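Participant: Below is a structure I'd like to ask you about.
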Amino acid sequence: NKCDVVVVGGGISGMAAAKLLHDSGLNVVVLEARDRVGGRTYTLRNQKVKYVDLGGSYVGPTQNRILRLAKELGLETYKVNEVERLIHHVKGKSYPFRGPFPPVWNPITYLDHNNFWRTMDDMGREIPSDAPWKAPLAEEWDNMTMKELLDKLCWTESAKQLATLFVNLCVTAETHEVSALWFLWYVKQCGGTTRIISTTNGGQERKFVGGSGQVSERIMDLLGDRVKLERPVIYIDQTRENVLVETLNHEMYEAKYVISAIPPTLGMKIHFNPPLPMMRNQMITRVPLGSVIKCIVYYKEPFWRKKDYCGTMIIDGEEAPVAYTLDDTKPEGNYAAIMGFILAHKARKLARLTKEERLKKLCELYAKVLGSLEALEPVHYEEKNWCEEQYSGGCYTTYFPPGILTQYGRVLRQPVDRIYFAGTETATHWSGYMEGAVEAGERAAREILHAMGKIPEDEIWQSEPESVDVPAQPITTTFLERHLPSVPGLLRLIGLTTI
Amino acid sequence: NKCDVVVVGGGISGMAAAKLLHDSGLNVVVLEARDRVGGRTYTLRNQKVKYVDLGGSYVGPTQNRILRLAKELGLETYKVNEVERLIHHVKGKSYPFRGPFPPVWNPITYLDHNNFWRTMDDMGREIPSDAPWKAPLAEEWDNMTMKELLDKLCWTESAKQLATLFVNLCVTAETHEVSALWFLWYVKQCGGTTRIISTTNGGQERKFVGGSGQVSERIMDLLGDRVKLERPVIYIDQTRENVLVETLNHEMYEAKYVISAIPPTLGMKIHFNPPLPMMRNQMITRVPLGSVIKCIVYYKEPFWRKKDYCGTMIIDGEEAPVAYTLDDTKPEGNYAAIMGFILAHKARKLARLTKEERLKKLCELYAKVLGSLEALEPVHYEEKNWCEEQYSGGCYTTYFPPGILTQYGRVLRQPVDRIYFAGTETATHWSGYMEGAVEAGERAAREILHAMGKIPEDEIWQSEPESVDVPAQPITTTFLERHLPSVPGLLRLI
Ligand SMILES: *[C]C1=C([C])[C]=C2C(=[C]1)N([C][C]([O])[C]([O])[C]([O])[C]OP([O])(=O)OP([O])(=O)O[C][C]1O[C](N3[C]=NC4=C3N=[C]N=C4[N])[C]([O])[C]1[O])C1=NC(=O)[N]C(=O)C1=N2/[C]=[C]/[C]=[N+](\[C])[C]1[C][C]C2=C(OC(=O)N([C])[C][C])[C]=[C][C]=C12
Ligand SMILES: *[C]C1=C([C])[C]=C2C(=[C]1)N([C][C]([O])[C]([O])[C]([O])[C]OP([O])(=O)OP([O])(=O)O[C][C]1O[C](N3[C]=NC4=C3N=[C]N=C4[N])[C]([O])[C]1[O])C1=NC(=O)[N]C(=O)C1=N2/[C]=[C]/[C]=[N+](\[C])[C]1[C][C]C2=C(OC(=O)N([C])[C][C])[C]=[C][C]=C12
């Protein structure tokens, strides 16, 4: 019933917000729609897998907030396997490699690939993390899809195909679905292309021992009966002295402030009194989440390692159900597994099949890519199609179609009277990730502490000390990477010498 | 409590559905979120205006369903004033004209304009009204915005600027916001460019005497206590023998079937048990409504008529708050008024101002365009910003961003167990309009009648006889319009 702050949503962001407020001495209640906490994180446990992350899983250097929170809760990380060679599978053939970027030998194609990644980062540098709409060319870039940008930038099909896969994998959406400004912001606010795509030294370096679901679970353990499961929020009334929050199961909660820690669009599931301001009212109808099925195929042994493959496959082409895999074997070396994502339109297309049919297609793909008949002998399979989730809307996160971020972006974390906004979508560093969830939850919590006069304004946004356990190597470039011309750049250089 | 069919939403679509089912002998309940019916239609009455449509207003030839429904309810139409000249205001100057399309004199620009409109219709002919995702080039066209298409098609800035205005005015969204496939479908399913843009012999020919809100009001009068106002639906449970529908004010309704007659995205405001199928679950997060403020400035007299202007203004350019106006004077010739739309990003931008500040900006614009100081002396002002509406989401209708229609379009009117889908967005002829609202409401109603075994399958979709009061003249083209080359076509010929 009565409390200081109601947190709507018991994902990492809501739980981090609730914990901070609780630790500060406030009376908090977490209202969670599902019969579980964790939201877009979910760790399944059974005898066949021991544990497996079916939602958010990877953490890495520069994600210091999630690392710190998890460490405080008694959790540990381990390194995702990248000892052996990665595979880039292109036009029906596998090309093993090392280093984060799939290499190319053709001089023209090399210039094009180099320029593509470089340009993503160049453009990113013009985009403020906390205000992408303030980029000098914000409107121009927001009024273009990533498809248009790639069409302009990539002078080879090779680069365009890899760039497309990059977009699909990064934001679980098609290149034509998303704003170029938003996508460029998204990559930049994770630290750029190298950081976001890397396993070693990047976002995919690590996983939590026992699963990421433990973060939300262990905060629930700390909060006890303050977390209310199967309490979907249906109504928020701010017309009176205290804010009134009603749930579907007919309960009423009364608070001084509210934190909305749900995906922006899921705000639509709540009826507001008074109505939301016009800009937020429309914003929450313009911000869908991506489409993905996370699939884990289990094997007797990590047989790929014997062939000097680490388990990473970057698989181009329409025919492949999965465009990206990582070794998901336990740190102990047992429960051998390959994790793969079925992305964007393929998540829609292949959802029509049965679980067994998807398993078959994945095994046959992996057998081809790994050149290994052993891939046809799975021992177990788990999957989760996040498109079906009423209380997520999709995964990994919210994307912005062309035109939306410049028109509505400033609304995202603007308080509405006594409602403050958390959720990974409102983060400024690793938004879209568990890291961003922590940043946004704690920031929203501190906004309320400031509103209550408990902390000064300069304490709302707080820096995070670098993890001692997961130190971050700087992102470096070579002289040639910095200065080699683009394809059109080379052509202009030819034109001038000829004239 | 217990009934045959619960209709969620008391707009024209929900009301038309409820009326049909009621007339067939079923017990219907309409659950309406607001304290009024009509939804995206709203007629305000006061002494200063008598009545004024602040939402949907225009009807015209080929919209036979809304015309028939309104006639049955005892309503009449009158003709929007287009006796005198229209105005196209371009680069700070007014150019009066007659006919539906704003003309150009430069030969290259003429070819470009002619080709633009022609190409819109050419492309539309390949798009099935009832299945746009089945167009031969559906994916190619859906993966492009209208901005991209216009950049390809328009070889002159003149044509691109007019085409952009056309898009903004048609779908209250920016060219870069919307799918090319969806936009081309939208125009085609209204009968093409000429039909959609025309006052005389087109969508803007007429208004209802006394306001369009009377359609929903008069059906509410018929249904009596079956219409429940201030009953926002929050929960639908289909796990049991009868469907259970719960409202925000704590009431529970039990029915054999449900019609969802709300904008697709507003389905998000309802918690579903069991959860919606994946495709609908995501679809309803991908389909926003446009942005518009409808503004009506009142004057002592329709002074523009004295200068041989009808009141229609097509106003190019960023500076102009309003890109399009029509004479909104009563058929009797009193309550002289100009109706203007503030469109898309301008609705967002100018909402920051006060009502008085917007009035000043509109009056100064109209004075410039009409070349009349009289425009600076308004006697009254009414406006409505539809962006602020929790239970509409915007106006006029739902638009589809790139990639959405092909991936999710088939989901729109696919039943979910015992829930059937009405609402103008699900129509196949004048979707987006009051006409489409009627089509979809009656179709959804008949789906349920068929499910109950009361009518055969071939009766679900029903043709509509042409209105005797508002007959449609055919759309014609000239030989030169059909065969004159595009700009690139002329260049290839050279
Ligand atoms: C789903 C998912 C998946 C499948 C995956 C993933 C993910 C996801 N992610 C994301 C995460 O998870 C997120 O972010 C988080 O979790 C969020 O949180 P928050 O904010 O808190 O939210 P949520 O969870 O949702 O919560 C909410 C809550 O609430 C509730 N509700 C609702 N409604 C309501 C409620 N309540 C009451 N009432 C009402 N009304 C619900 O229920 C809930 O609970 C992630 N993340 C991280 O961190 N990590 C990871 O891993 C993840 N994942 C993924 C990712 C991937 N990635 C990374 C990828 C891989 C690779 C890559 C790349 O690379 C490349 O490209 N290459 C290599 C080529 C060259 C890049 C990029 C990307 C990537
Ligand atoms: C808003 C608006 C405005 C402002 C305007 C307009 C409109 C609108 N429109 C549309 C209409 O209105 C619609 O469609 C209808 O109404 C719809 O219906 P429905 O479907 O039924 O829906 P609604 O109404 O929304 O209803 C629903 C209901 O539900 C409820 N809810 C919600 N949620 C809920 C509920 N309940 C319970 N629960 C829950 N949860 C609500 O509340 C409601 O009630 C229109 N239409 C028509 O027809 N007409 C008109 O006029 C209109 N408007 C407009 C238009 C415009 N236009 C046409 C334009 C002008 C000119 C043009 C052109 O031309 C050109 O371009 N040029 C000349 C240049 C060269 C073209 C095109 C367009 C145009």
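Just so it is clear, chain A uses Swiss-Prot numbers, and the residues here are 3-501, in order.
According to its header, the structure was obtained by X-ray crystallography, 1.7 Å.
Heads up, the Cβ atoms here are built off N, Cα and C, so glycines get one too.
Heads up, here are the entries from Swiss-Prot:
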type    : residues    : note
MUTAGEN : A:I199 to F : Alters specificity towards synthetic inhibitors
MUTAGEN : A:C365 to S : Complete loss of activity
MUTAGEN : A:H382 to R : Significant loss of activity
MUTAGEN : A:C389 to A : Complete loss of activity
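Could you place these features in context, so I can see how deep they sit and what lies close by?
Facilitator: According to DSSP, A:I199 (mutagenesis position) sits within a helical segment. Within the same chain, residues at least 6 positions away in sequence whose Cβ sits under 8 Å from that of A:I199 (mutagenesis position) are A:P102, A:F103, A:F168, A:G205.
All protein chains included, A:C365 (mutagenesis position) registers 19 other Cβ atoms within 10 Å of its own Cβ. Under the DSSP three-state reduction, A:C365 (mutagenesis position) is assigned to helix.
For A:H382 (mutagenesis position), other Cβ atoms within 10 Å of its Cβ number 16.
Within the same chain, the residues at least 6 positions away from A:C389 (mutagenesis position) whose Cβ sits under 8 Å from its Cβ are A:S293, A:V294, A:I295, A:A349, A:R350, A:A353, A:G396, listed in sequence order.
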Participant: Would you kindly determine which mutagenesis positions in the set A:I199, A:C365, A:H382, A:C389 have their Cβ under 8 angstroms from any Cβ of chain B, listing them in sequence order or replying 'none'?
Facilitator: A:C389
Participant: How many Å lie between the Cα of A:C365 (mutagenesis position) and the Cα of A:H382 (mutagenesis position)?
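Facilitator: Between the alpha carbons of A:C365 (mutagenesis position) and A:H382 (mutagenesis position) there are 11 Å.
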Participant: Check the DSSP secondary structure of A:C389 (mutagenesis position), expressed as helix, strand or coil.
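Facilitator: Assignment for A:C389 (mutagenesis position) reads helix.
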Participant: Filter the candidate list A:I199, A:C365, A:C389 of mutagenesis positions, keeping only entries whose CB is under 6 Å from an atom of ligand 1.
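Facilitator: Listed by sequence, the hits are A:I199.
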Participant: Give the helix, strand or coil assignment DSSP yields for A:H382 (mutagenesis position).
Facilitator: strand
